[PDB]
Every structure is written in structure tokens, then in C-alpha cells.
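Undergrad: I'd like to ask some things about the structure below.
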Amino acid sequence: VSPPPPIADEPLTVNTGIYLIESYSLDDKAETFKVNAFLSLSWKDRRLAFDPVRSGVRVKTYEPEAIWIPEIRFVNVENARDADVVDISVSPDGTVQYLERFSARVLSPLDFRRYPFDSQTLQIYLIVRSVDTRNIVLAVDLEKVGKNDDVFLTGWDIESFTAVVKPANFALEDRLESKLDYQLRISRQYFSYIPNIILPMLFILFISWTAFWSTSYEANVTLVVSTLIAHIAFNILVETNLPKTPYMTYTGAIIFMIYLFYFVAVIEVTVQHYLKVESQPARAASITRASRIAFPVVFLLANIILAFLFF
Amino acid sequence: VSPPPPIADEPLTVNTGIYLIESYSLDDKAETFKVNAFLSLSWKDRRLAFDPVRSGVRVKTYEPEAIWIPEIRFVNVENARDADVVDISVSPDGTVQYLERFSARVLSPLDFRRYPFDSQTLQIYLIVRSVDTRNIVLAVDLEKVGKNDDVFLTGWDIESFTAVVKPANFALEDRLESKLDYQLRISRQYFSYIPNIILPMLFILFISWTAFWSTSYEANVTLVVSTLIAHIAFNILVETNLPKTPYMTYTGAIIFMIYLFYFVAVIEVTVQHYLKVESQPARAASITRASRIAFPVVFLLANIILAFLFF
Amino acid sequence: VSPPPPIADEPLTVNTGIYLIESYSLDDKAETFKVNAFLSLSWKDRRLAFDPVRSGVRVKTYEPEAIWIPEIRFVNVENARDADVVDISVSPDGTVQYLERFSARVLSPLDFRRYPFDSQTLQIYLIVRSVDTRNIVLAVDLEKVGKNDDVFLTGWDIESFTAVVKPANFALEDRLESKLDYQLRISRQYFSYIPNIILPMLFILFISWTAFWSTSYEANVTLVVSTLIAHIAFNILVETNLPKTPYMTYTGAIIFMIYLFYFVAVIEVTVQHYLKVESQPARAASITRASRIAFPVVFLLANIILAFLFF
Amino acid sequence: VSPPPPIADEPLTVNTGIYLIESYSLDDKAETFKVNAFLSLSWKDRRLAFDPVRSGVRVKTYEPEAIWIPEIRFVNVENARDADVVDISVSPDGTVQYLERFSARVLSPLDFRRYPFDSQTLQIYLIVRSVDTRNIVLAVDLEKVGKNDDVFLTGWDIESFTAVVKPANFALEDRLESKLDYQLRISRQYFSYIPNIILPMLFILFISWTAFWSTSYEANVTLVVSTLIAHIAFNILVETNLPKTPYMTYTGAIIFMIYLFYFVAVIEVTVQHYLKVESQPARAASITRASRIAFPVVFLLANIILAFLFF
Amino acid sequence: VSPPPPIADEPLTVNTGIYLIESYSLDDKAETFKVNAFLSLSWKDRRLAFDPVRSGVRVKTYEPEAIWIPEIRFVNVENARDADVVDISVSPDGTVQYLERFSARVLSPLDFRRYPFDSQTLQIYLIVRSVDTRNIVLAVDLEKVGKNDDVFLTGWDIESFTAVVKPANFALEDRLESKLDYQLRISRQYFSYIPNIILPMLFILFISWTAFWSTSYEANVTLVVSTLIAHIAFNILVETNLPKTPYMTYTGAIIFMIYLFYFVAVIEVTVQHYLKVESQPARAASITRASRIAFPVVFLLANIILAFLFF
Ligand SMILES: [Cl-]
Ligand SMILES: [Cl-]
Ligand SMILES: [Cl-]
Ligand SMILES: [Cl-]
Ligand SMILES: [Cl-]
Ligand SMILES: [Cl-]
Ligand SMILES: [Cl-]
Ligand code: NA
Ligand code: NA
Ligand code: NA
Ligand code: NA
Ligand code: NA
Ligand code: NA
């Protein structure tokens, strides 16, 4: 089969739509999600036109093999989509109405700067390559763009599914390509991070500060080093659920800054002991009393400044 | 092939029946499960009718290619089901009796609020898309719905496998769709959680309370901080077998609350030492004696209130 | 093609055989194993009979497409088996001799009660569905049942591969089904559990009992709490190699019981200190002396009783 | 079909070009990467020549089945590439212009010596096997060699995508082979290694050196042994993201050397205590004072020498 | 198609050759490796013979479909190999020269007794099943056995790739089978085990022996118990990279024996304290002084004896 011939010198407009059935597996480390959806295509093929009076039928159904169908592909996919044709219908004027159900693993990068309080715009790019006989341009039929009410992405809130209606038309290996941008806007459910990571991490830090109400070097060393090791365990746990970013994340900044607090608590604990041994308990006392106020105050201001830079 | 033509203006009724052969791999984190079952379909095609006297045969067998078969799909699947046709039989009146054996990865959300004492209703949605010539409606043939007595879901108790007999008929991309709800009711085997997570977690907590019968600051600091770290290990272990929920789970609530007990034990241990050093052992004694009763009592009431809110 | 017609009213007997070449991937968590074997089928089709004098040939080879072949399936498989036909041979009388080499992931439940000293009977169920024209019954040809001398299941001892020669004949969706039970009997190689889990676990427990020869509360608290944490690490390690059972396992019982020993060692360590502080070292001395004998004795009797209940 | 016949004694030149659409999943442990690209092939087949007046078209399209296409393979792939033909265009001279979109898992060794500050040259080898009738030679059409502006390897900086234009022509099993080298030059984003591994590791080491300002053997033993265990956790974490190299890596060398510092800190802590007990606090004092300067100085020079050997 | 008919009563000799292109993913726990090679087959079929004078051609190319090809299989594979035919060439006498490029996951057991200083012989078994008309025997064409110089197995040294030229001819289900043994000889790159596991493990052990230069029970208990827990972490790490063997490995032996050293250090530490408390510091002194020499000496002799038994 050959593509539909033009009346003048106009390109062929293939009207597209995506309707999400199942959205799943957002892998933060891999920066990938899986999709199960309807892909609907529509174009005019004058060669397929018929008279509904003479033919009796108001619509004709065709097997993909019988008629010309445009080679439509996804750009940002891992492998070629698993697709199964559902229906092909032709109207009297020759307007073809194609529908397939597909499944694909989409590769769209994420912005972890505000993590776990981040929002994302997942991208799905549709593309068509022009043939030598005719140039093919993509279009968005908004009535056939959308999603199921049951569509759920675990640990995420699905905000919207829309399309950037104007295609990106460009040359690639001396042939025209028509790209379309479908956008899935989602926002992370930060809830569980609070009782599982944030609050346990602050509790261990506050436990280290009880060393400011103790003269016992041996006990202090145990308090600050034990809690420091539990902080290393949280840092390791957190970095396992994220990829290696060339920038700092919100949780990353807080986790890093808390090391400085532990490091300075060790210097305080050391200085206090050294002085007690040097028979200077009075000077050691002043530094400990100051630390009781200084540590929570510097922690609160530091966190305010960090939240300000990130939000 | 074309669909069966109607006598009047009635829709085509495709009678369905899923019979579970194998139920396996319920991944709590992914909220998916895998199924292996028989799918049976039955409809009338007057075009296939024959006289049993003239043809001799009482039933005719057909290859899927030879006759019209409705395009039946699962809604909440990851990818299209792996299916293999077992038999196609036609009765004199033209009643077709289709049977296939399939396997699919079903995606159905889980409610972790009462975990590990939760029960679920796993959903399996069957669907058919109406053609322009005729509208197709699904039906449940209850004589052909069921499961093998050997069907076993590891770590779960299979309660029932039933179907919501009235289909959800609705429009989707200007065509009628007929959805059916098959339900697999299961309940978690909470047994192993008791000797592996719940009881070890309570033992370490009770070990921390032995600090209320000790005047040794150094030993107390070791007791409470060590057990706190083992509690962090259990929290990390528990959260690895579950997804990130925008709500609190039963085990989650208990695990979180226990941090508050450890935090308050550290303040008690600190206060007791401070007083002993300030030459106030009498006041420190009263607080320690009170803690011996207060801690187990507040723990028991808190747990009663939590069980009440969750069950 | 149609099935072979009967002489009288007798069912068609399909003679079966399985010869294992490769057995691998016994996942204890998934309760699955993978197999690569020969499936041999044999039946009489009188329509295929020939005279060896007239035809010259003593045997005729057919492509699967050319002749009728029974639809044979495995019951307890995850997905349909990957099969490749090796040979199809027809004798003068019409006896067909089919042979294929297949690979499948078998789902057969395991009994972890005596773990890691358990033995299993892995099940492989072969099934055939009767057609409307004729009823098909399965049979075991013992000369074609067996296993390769190289067959090795990692961490397991392969005892036998046999077949329960009498099929389970039953009705399923108003048609006859003939099921056959092939059994692979295996026994776990418990060896490595001794130097890697059992002996390290007993060593840490015996190290905790050295607290019965110490008056140092601070050292005792370190001994019992440190070793308790190493016991938690072994419990976590052990439960990762097993699924969640609704019953107690041998290792499970021992691991759990050992927590009680640690809990009671903490009470002893606490009581001893309390008394020393109360200026009652004599009473504390009696309890410590008793613990030295009591702890290993109660541990030995408890373990004898447990081994008795489980073996 | 047979290959194109020569005019004289010249080999057939198949012009190639790879245009990267997606580059993802660079696994350091496996030394693999995944690619999604355009493969374009072009050759002359005079047997396909046509007159456009006669044909009614200026460019002919063929299905792969219809015409002779050279068997082009990748060398360093795990399995055969997943390819889908996009277009085949024949011009009146007989110039075939083939285009396919493929995806493959490329196996290429990585040099971890300077890790995590390493740069790589990923290799992609194209090959063609000569037939008995004609010898096939590969060529690079530079106008068809490029990469999409969005191509992003997570945790890596993509520097260039080029081709070594001169093929490696050689004998293999008495037939000519024409190999082409496509190179992807990338450089690791070392950023995250600094706040997640390097700085936490140095902080714990500096915490161990606070033992040089303490006379408390019990506290010192806790300081040096605790931090040593946290260093073991970092070493285990680091070696999990890398394969086993028969050479030393930069991070590997630093991680190893730091063990020597911990080992010598333990000897210092031991010597200091032994002397204090032997009533020689003066000698112990000199060694401790020297250690305060010696340890950071020897650490700084050692690191300078290491950076010098590796960069 | 039928197999080539015999002149006498001689079997058909199929000449084989494997040429490795890619050898990768040796997974110790699964005892598997993945291979990507060339499989070349050659046999005489007198029916395909031609006169080069009359036919003009010196060689004829055939599609697999057109001529008889022997069903060649691998024995020790997980699934059937992914193969793609490269070329089929026929010489005047009727000598067929087949060539395919395949990929397979080979299952060959490994001997971990000397681990990580082990060497292996990975075995690849080629097999052919004789038909009723003729018996098929395999042969090795040494000129077509070999490997690419770039072939690299990560963490392993490839020594040789050879074939056991005499096939194992045997009966299996009353038909002859001709097995061939292709051997890939490899030796582990033990290098990284030295700075990552062996040396860190010895350092922690030597740190435990500093307890022999301390009278401080509290410090000793910390030294020996802390280092014991780090030894448990190395044992857990090591056993994760290996399968469960019914025999002892070299690393396994050393790791196990080191537990005995820790156990005896705890008894020494306990005895020393008990004596000091019983006002017997002189007796405690003798035992401690002896332990300083005894422990490293018994460790050195034990290790010599172990290396001797294993190498
Ligand atoms: Cl696609
Ligand atoms: Cl489906
Ligand atoms: Cl099957
Ligand atoms: Cl390829
Ligand atoms: Cl094979
Ligand atoms: Cl034999
Ligand atoms: Cl034979
Ligand atoms: Na088409
Ligand atoms: Na059909
Ligand atoms: Na301590
Ligand atoms: Na057949
Ligand atoms: Na071709
Ligand atoms: Na053939």
C-alpha cells in the first residue's frame, strides 16, 4: 500500500489521542514509569471513500493488512510498545478511525531538588516520519485525550493528563518528523516520609543533645557516636530510593547538615572533658550551658534558611 | 468476519465464566498478583446454525480463524494476557461455546490500614467493546465461575471467588463498553508477624525499661540507645515489605508511638543523672519509682486506644 | 483434523512420560522450581495405519501440522511451557510416537516445619481435556519416565523421580479431565547452615552467659545487649530466605526461644545489680551461682523437647 | 534472493549510520548500557532499477521480504537487537535506502581506576559477513551519524557520539568480516559521592582522632571501634556499586589506607593506657601529643601521593 | 524433507565447531554463565551434489526451509538457545556448510572448595538425536573451534576453549544420542578479595587481641564483642556471593575458625577479670602474658594447616 495522495500540496494530518487505562511503577532510580492505554489515530484516505446509498453500510471495518496505516512511534520508550489493534472504521468521506490498546515503559527524567515534597511533569512524545510521496503532520484531538477514574500511581497524586497541541515539526536525516508532547502532571505523597524517616532522624539528633546535660565523658561519647551511626543508617536508606543527582536535594541538604551538628557535638564533648581534666570545670560549664541554647537555635535558623533556598 | 446480525434491535450477550487454576505472587509493594485460569465465552451466531439430521454431527468444532469471536480484554492488567485456546464448540441452534486457558498480572490496590491483620478484595475486570453494527453486553454464567480446591496464595487465606452479575455499561471514545467485576476475597496470615516482628520488638522495649531499676547513667545510656537502634532496624525491615501509603497503618502507628517511649526514657535517664549529680537523689528516686508504673500503664492504654481506632 | 474415532465406546489412551535433563532455581520464598525435560506422548490413530510391504517404509515421520495431536497441558505451571517438537513417528498399526523438549516454571508448595532439615515432594501434574467426539484418558509408560545422571539441584539431594500411575479422572466445566502426578523427591543439604547460622548463633548466646561470672553491671549490660542485637541480625537473615508460614518452623522455634533466654539474662543482670546497690551481695551471689547451672540446663532440656516435637 | 552482482571485481559497500534517540541503564557491575537508535543502511542493487514514466513513481518502497538486504549484526551485544523496519526506498539507479529503529544491551568494559572521577569510551561494533558470490565492506556516512539533543545517561555526562570511519577488515572461519567502531564518550557525575560517601567517611575518621585529646581508655576504645565499624559500612556500600577489578581504584585505595589509620589509632590508644597503668603518664603524654600532629599530616601527605599516582 | 540416505550401514557424521564472540555474567549463586557464539555444522548430503561445469556455480546457497538440517541442541541450557542462521553453502560433492549465531544461558556447576582462589571448567554439551532411517554421530572440526581475543569474563581469567573430540555415544528412549563436551577453562581474579574482605577481617581480629595488653574488663568486653559483630557482618557479606555447598570452602573454613578465636578471647577476658576480683592478679597476669604469644602463634599454625589441606 501507498500513502493517501494530496489534493494540492498540503501535508497529511494524523489526529491523535491517548486515554490512560493503567498507570504504574514509577521507579525513581530508573526515572521510568509504565503505561497501559488507548491510542487513537484518524486521517482522511479519499481512496477509501464510498456512497452509503449504493453500499448500504454506513461504516466499513478493515483489517490493518488491507489498508494504509501511518507508522506512529513513541520517542522516549525503552523498547517498542506492545500494541493490539481494537478497531478500524471508515466513514463515507473516507475518514479512517483507528484504535489500539498499547503498553510501554516510558523514560522521563525527574527533578529531585524538592524531594520528598517534589512535583513532576512526566513526558510522552508521539512521532511520525514523512515519506517521500507525502509529509505527515500530527494533531491533537482533545476529545480523545484523557484518563480512567481508577488510574492510580502508588505513592503519587495524579494532577492532570494534557497535550501540547502544537507539534514540534523538524528535519531528521533529510525527512520531516512531527513530534507531540503529552504531559502527565503528578505530585509526591510525602506523608510516610514524616513518621518513617524525618521524625526518627530528628529524635536521634535530639537524643545526642542530652550530652549537654551530662558531665560523664564516657556516657556522652556513647550518646553522640551511637546516634551518629543511626544517622548513617538513615542516610544509606534514603540514598538507596534515589538516583545519583549532579545537584543537591532537600532531604540531601538536611541529612548532610546534620553531620556537621554531630561533628560539632563531638568537639563540645571533647572540650568539656579536656577542661574538667585540666581542673577547669567552670570554663567547661559555660561552654556546655551555651551549647544547650546554641545547638537547637542554630539548627532552627539553618533549617529556615534551607527551606527558603529550596521553596 | 463480521459480528452476528440481530433479529430486532437487541444487543449481543456474551456469557462469561472465569475458573481459577492457579493464584500466585501477591506483591504488596507493587499491589499486583498473578493469575492462571480458564476463560469461557458463549454467544449465539445464527449464521453457524445447522440441522443435526442432515449434517449427522451433534456438535461442530471450529478453529478461531474460521468464525467470528468477540474481542474480550482485561481492564486492570499490566500487559495483555497470555492465552491459549482449548476448545470451540457449536450446537445446532448456533450456540458457540469457547474456552481458553490464560495467565495475567492483575493490578488491584490494597488497603494496608489494618496490616498485618488486613483482608482484601482483589478485582478482575472483564471488558468488551461494541462495534458499529451491534452493541455487545457481557453476562455472568454462574455455573462456570469458580476455582480449583488446590488454589493457594502464599501467606494468604482465599475466602471466596465471585462475580458482580450486573455489568457496568458506559461510553468510551464514542462506543459502548461492557465491564464485569470478578472478586477474589482474601485475608492475610498474620501468624509469622507475631514471633518475627511483634514479640522481638516488645522484648527490646521491655529491656529498655530495666533502666528504671538502675542508678548507673553509663549502663542506662547503653540500655536505651542500643534497644532504640534495634527498633530502627525493625522499622526499616517492616517498611521494606510495604508501599508508601498516604495514611497510617496499624503496625506503622505502634512502631511510631514506640519512638516516643524511647525518647521519654532518654529524658528520664538524663533527669535522674542530673539530679544525682546536683545531690538530689531523693527527687530522682521519686521520678524513677513513678516511671516503673507510668511507662507500662501508658503503653497499655495507648495500645488499647490504637486497637480501638483501627478495629 | 478430528480426533481418532473409536472401535466401540472406549476412551483414547494417551501414554505419557517425562525425562528430566535439567532441574534448577528452587526458590523457597516463591515455592517454585524450573525444569527442562522430554515429554513423550503415544496413542493409536487407525486413520494413519499403513502396509509396510506396499509402502516400503517401516515408519513414517509427520510434521505436527499434518496429523491430529492431543492438547496436553501442565496444571501447576506459572505460564504455558516453552516446547520444541523433536520427533513424530508412526508405526504400521498406526501407533504415533511423539517427543518434545520443554521448559517450565513449576509452582509446588513446600513444608518448612523441619527447616533446614526438611525433605520435599515436588509435584508435576499433566492434564488432558476430553473433546465432544471422544474422551481422552492419560497413562504412564514407565520406560519413558526418568532423569539424567548429571541432574543437580543446588543445595538439594535428588532422591527419586516417579509417577503415580493411576490418573485422577474428574468432571470440570461439563467435560472429562485426566490428571497425572509426577513426583520429584528431594532433601535439603543442611550442612552450610551449621557453620554459617547455627554455630555462630550458639556462640553469641554462650558469650551472653559469661555475665554470670561478672559483678560489673556496665560490662554485663554490654555483653547481653550486644549479643542480643547479633541475634536480631541472624533472625532477620534467616527470615529473608523463607516465606511467611502460618505455622512454626524448627529454626523459627529455636530462634524465638533464644529471645526468652536473652530477656531472662537481662532480668538476672538487673536483679544482681539492684541487690549489690541495696547492700545485699550475698543474695545476688546465690542467684548468679544458680544462673550458671540453670541457663545451660534449661537450654538443653528445652532444645531436647523441641527436637522431639519436630522429629 | 541473491546479493547484487559486481560490475568488475569490487566489494559491495554498505553505508551505515547510527542516530541515538535514547541512551539509558549504564550498569557499572555488569559493564553494560542500553541503547535505542536509528540504524540506516545504503547500497546499490542495479537489479532494482526502474523508469519513473513506466512506474508512475520517482521512488519505490519495498517490504524487507521482497528484496535482498545485508545481514548486519552488532558484535558486543548480549542478545540479538530488537529491530523494527521504518522505511526501505529504492531510487531509479538502484540505490536502496534502508532505515530501522533498534534497541540493544551493549556489553562494553569500563575502567574504574579513577572512580568516581572516571571517564569512559563505550564501544558499539557493527559487522557484516561476506558471502561466497561477493565480499561486503562497511562504510560510515557521517551525515547520518549523530544523537538527539535530549539523550541523557543518568549520573553521566555524554561528551560525544562518533565513528572510526576505517573498518577493521579481517578473516574469520575462512570468510571476510567488516567491523565498524562507533564510540560513545561519557564522563561520570562525581558530585553526589562528595556529600554521601567522601565527606561522611572523613567526618567519622576525624571523630576517631578526638581520642588524641582524651586519657579515658574506655571512651577511646568506643570512639575508635565505633567509627571503624561505620567505615566498614561505607566500604561495603561502595563495593556494592562496583564489580571486582584485578586492579586498585581511587576510592578503593583511600578506603583501604584509612583502615591502616584506624589500626594505628588502636595501637596508640593501647600504648597510652599501658603506660598510664605502668605509672609512666609522661611518656604516654609525648606519644599522644605527637599523634595530634602526625595523624592529620601523614593523612594529608598520603592522600597527595595517592592523587598523584592516580591522576 | 528426509535425512541423507546411507551408502553402507554407516552413521551420518555432523562436524561441529563453536567460536565464542561474547562470554559474560558468571553468576556464582546460580552456577550459570551466558554465552554468544557461532555454531558451525557440516555434513554430506549426496542428494544435493552437482556438477560445477554444467551448473556454472562453484557453490549453491540454500534457505533452511529448502534442505534437510540436523536438529542440534545444547544439553545444559536453561531454555532453548536464541539462534539466527548466518549462511548455508553447498560444495559440488554435496558437503553442506551451515553457520548460525546463537546466545544461551549455560548451567554448569562450579567447585567452591578453594574460593576465592578457585579455577573452573565450564562445560558446554552439544547433542543430536538419531532418526529411525539413520544414526547421527557428532564430530569436532578443530579449525572451527576457538574464541575472539576481546572475549572477557568480568572477575575471571579465560585460560582456554577446547573440545573433547571423542563424543559420548549412548541410548536414550531407544534411540542413539551423540553428546560433545566443549570446555571453557577459567580462573578467578582473587585480587579485590584481599583489600575488601581478607585484610579488613584480619585487622578487626588483631584489634580484638589488644585486650591482652589491658586490665580494663569494661574496655576488653567492648573490644572483643564489637570486633566479633564486625566479623559476623563479613561472614554475612561473604555467604551472600556464594551458594549453599555440602562441603567446606577455604574462606568458609577461615571465617568459621576465627569465631573460635573470638570465643576463646571472651573466656580469657572473663577469667582475667574473675581472678582480679578474687584478688589473684598474679595468676590473671600469667594467663594474659601467655595469651599475647599463644593467640597469634595458634592462629598462624592453624592457617598453615588449613592452606595445606586445601592446596
Ligand atoms: Cl513505540
Ligand atoms: Cl487482556
Ligand atoms: Cl503447559
Ligand atoms: Cl545484533
Ligand atoms: Cl539448545
Ligand atoms: Cl548405551
Ligand atoms: Cl538407534
Ligand atoms: Na497497513
Ligand atoms: Na474472529
Ligand atoms: Na559502652
Ligand atoms: Na496436530
Ligand atoms: Na532479504
Ligand atoms: Na530442515
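Numbering of chain E is taken from Swiss-Prot, so the residues present carry the numbers 47-357, in order.
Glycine is treated like the rest: Cβ placed from N, Cα and C.
In Swiss-Prot, a published mutagenesis experiment is listed as E:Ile244 to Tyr, annotated Marked gain of function, with a ten-fold shift of the proton dose-response curve towards lower concentrations. Listed in Swiss-Prot as a mutagenesis experiment, E:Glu264 to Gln or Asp is described as follows: Decreases binding affinity of TBA. Among the mutagenesis results in Swiss-Prot, E:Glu264 to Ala has the note: Decreases cation selectivity. Decreases the binding affinity of TEA and TBA. Nearly abolishes block by Cd(2+). The residue drawn here is the original one. A mutagenesis experiment is reported in Swiss-Prot for this position, E:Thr268 to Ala, and the note states: Increases the binding affinity of TBA. Weakens block by Cd(2+). Swiss-Prot lists E:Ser272 to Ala among its mutagenesis entries, and the accompanying note reads: Increases the binding affinity of TBA. Quoted from Swiss-Prot, the note on mutagenesis experiment E:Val284 to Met is: Displays an increased sensitivity to propofol but not to desflurane. Annotation of the mutagenesis experiment E:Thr297 to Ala in Swiss-Prot: Marked gain of function, with a ten-fold shift of the proton dose-response curve towards lower concentrations. Also shows slower apparent rate constants for activation and deactivation. Displays an increased sensitivity to propofol but a decreased sensitivity to desflurane.
Could you place the listed features in the three-dimensional structure?
TA: In the three-state DSSP assignment, the secondary structure recorded for E:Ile244 (mutagenesis position) is helix.
Other Cβ atoms within 10 Å of the Cβ of E:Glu264 (mutagenesis position), summed over all protein chains shown, number 18.
In the three-state DSSP scheme, E:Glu264 (mutagenesis position) falls into the helix class.
Contacts of E:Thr268 (mutagenesis position) defined by a Cβ separation under 8 A and a same-chain sequence distance of 6+ are given as none.
Secondary structure at E:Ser272 (mutagenesis position), taken from DSSP and collapsed to helix, strand or coil, is helix.
The Cβ of E:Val284 (mutagenesis position) lies under 8 Å from the Cβ of E:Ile243, E:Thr297, E:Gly298, E:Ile301, each of these being in the same chain and 6 or more residues away along the sequence.
Cβ-based neighbour count (10 Å, all protein chains) for E:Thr297 (mutagenesis position) stands at 23.
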Undergrad: Mind telling me which of the mutagenesis positions E:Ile244, E:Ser272 has the densest Cβ neighbourhood, counting other Cβ atoms within 10 Å?
TA: E:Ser272
Undergrad: Could you tell me which of the mutagenesis positions E:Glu264, E:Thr268, E:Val284 sit with their CB under 8 A from some CB of chain C, listed in sequence order (or 'none')?
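TA: From E:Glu264, E:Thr268, E:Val284, the ones near chain C are E:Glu264, E:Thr268.
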Undergrad: Rounded to a whole angstrom, what is the C-alpha distance between E:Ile244 (mutagenesis position) and E:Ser272 (mutagenesis position)?
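TA: E:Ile244 (mutagenesis position) and E:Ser272 (mutagenesis position) have their Cα atoms 18 Å apart.
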Undergrad: Cα-Cα, whole number of Å: E:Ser272 (mutagenesis position) versus E:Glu264 (mutagenesis position)?
TA: 12
Undergrad: DSSP secondary structure for E:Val284 (mutagenesis position), reduced to helix/strand/coil, please.
TA: helix
Undergrad: What mutagenesis positions from E:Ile244, E:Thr268, E:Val284, E:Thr297 have a chain D Cβ less than 8 Å from their own Cβ?
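TA: Sorted by position along the sequence, the hits are E:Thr268.
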